[PDB]
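Q: Quick one: structure below, then a few questions.
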Amino acid sequence: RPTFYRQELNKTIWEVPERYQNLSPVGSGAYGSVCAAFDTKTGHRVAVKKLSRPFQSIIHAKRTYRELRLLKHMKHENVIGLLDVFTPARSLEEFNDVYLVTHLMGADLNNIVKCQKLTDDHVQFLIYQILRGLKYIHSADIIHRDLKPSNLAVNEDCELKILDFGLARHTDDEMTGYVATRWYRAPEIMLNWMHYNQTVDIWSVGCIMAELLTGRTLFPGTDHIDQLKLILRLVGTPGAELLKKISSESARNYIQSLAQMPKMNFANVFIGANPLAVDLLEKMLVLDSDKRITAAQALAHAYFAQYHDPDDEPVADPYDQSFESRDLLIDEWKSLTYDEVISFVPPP
Ligand SMILES: NC(=O)COc1ccccc1
Ligand SMILES: [Cl-]
Ligand SMILES: [Cl-]
Ligand SMILES: [Cl-]
Ligand SMILES: [Cl-]
Ligand SMILES: [Cl-]
Ligand SMILES: [Mg+2]
């Protein structure tokens, strides 16, 4: 067991191993608090997150367990990994607080998409990295659900990592109105059309790729209905084949109230873009999720010929998510989480 020290950081008592120095607040909210620190063991600048009320209800205890399980699994160059997890508790009986440690991220995609002038070569390398990470995430049967520029960390050398695993499900209020939290969502999950699957993430990658090419949000809807009208004007209204797959009768009825529209010519929307980029956007932004390109198929598309290496695009170890259908008490989720804290092995 390392030695711990205590300090008060903006209203909060932090108790952390001596290896972590120069703690300074960076973020706060319902979920808890984040501090930047220097890790003397590794030489890395790190983010240390102290969870708030990790075991306060069945829903919160299960959420805590889910985040720790996901962060412990993800071992890929283009995905968030866990550097450390700790508790000052010396037994299950005194266990209350959980702290998570990862690499300190500076800029997100927004910080470079809004400001920098991006070459076609920059768009190739950024989208290649997102798809390389997604091939890994999807091989473990994990669905991200929330890919968007603020969830993509990018460094001075244009190297990218995917963020946001096991946090609180987004609220109805958070998805209302003129909000970036909805603009990247696949229509079938935005409107609850059907049981969704991993193909939702490929819609989001298409929305990100269009915005890097134009500098403009692809579907900046003022509300769910305005956003659907923007989507259908570009990709066309659904045909009989997709309408049958909308399990919701009310959603099927509303779609059929809209005048039919053909798919638009993407070379006339994305004026001047690399023809290979235009071709890839046509294969991602397909209304029927069954017909979208997969991450593994997209890596082999000619747009990425300069970066693609089928011997350096790895898949994940199997991920057992049977806990997701399990009904347990608060203390049972707390005991499972404690076992995962004490069993942690740090990266080489
Ligand atoms: N769960 C996430 O995606 C982010 O989690 C962390 C964020 C900061 C420090 C540690 C963990
Ligand atoms: Cl230490
Ligand atoms: Cl990482
Ligand atoms: Cl504790
Ligand atoms: Cl965003
Ligand atoms: Cl597993
Ligand atoms: Mg999110």
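Numbers in chain A track Swiss-Prot; the residues on display, in order, are 5-352.
Backbone N, Cα and C define each Cβ position, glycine as well.
According to Swiss-Prot, the feature domain 'Protein kinase' maps to 24-308, an assignment based on sequence analysis. Under the heading ATP binding site, Swiss-Prot lists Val30, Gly31, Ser32, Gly33, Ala34, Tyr35, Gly36, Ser37, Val38, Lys53, citing sequence analysis as support. Here Swiss-Prot flags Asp168 as active site, proton acceptor, drawing on sequence analysis. Among the mutagenesis results in Swiss-Prot, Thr180 to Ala has the note: Phosphorylation blocked. The residue drawn here is the original one. What Swiss-Prot says about the mutagenesis result for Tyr182 to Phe is this: Phosphorylation blocked.
So that I understand the layout, could you describe where these features sit and how close they are to other parts?
A: Taken residue by residue with DSSP, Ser32 (ATP binding site) is part of a strand.
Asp168 (active site, proton acceptor) carries neither a helix nor a strand DSSP state and counts as coil. A simple way to gauge crowding: the CB of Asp168 (active site, proton acceptor) has 14 other CB atoms within 10 angstroms, across all the protein chains here.
Packing around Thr180 (mutagenesis position) is summarised by its Cβ count: 12 other Cβ atoms lie within 10 angstroms of its Cβ, all protein chains included.
Within 10 Å of the C-beta of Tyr182 (mutagenesis position) there are 12 other C-beta atoms, taking all protein chains into account.
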Q: Select, from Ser32, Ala34, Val38, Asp168, each of the recorded positions with a Cβ positioned under 6 A from at least one atom of ligand 7; if none does, say none.
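A: The recorded positions passing the 6 Å Cβ test are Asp168.
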Q: In whole Å, note down how far the CA of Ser32 (ATP binding site) lies from the CA of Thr180 (mutagenesis position).
A: 23
Q: Give me the long-range Cβ neighbours of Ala34 (ATP binding site): same chain, 6+ apart, Cβ under 8 Å, in sequence order.
A: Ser56, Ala172
Q: For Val30, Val38, listed as binding-site residues, tell me which one has the smallest number of other Cβ atoms within 10 Å.
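A: Per-residue Cβ counts within 10 Å for the binding-site residues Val30, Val38 bottom out at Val30.
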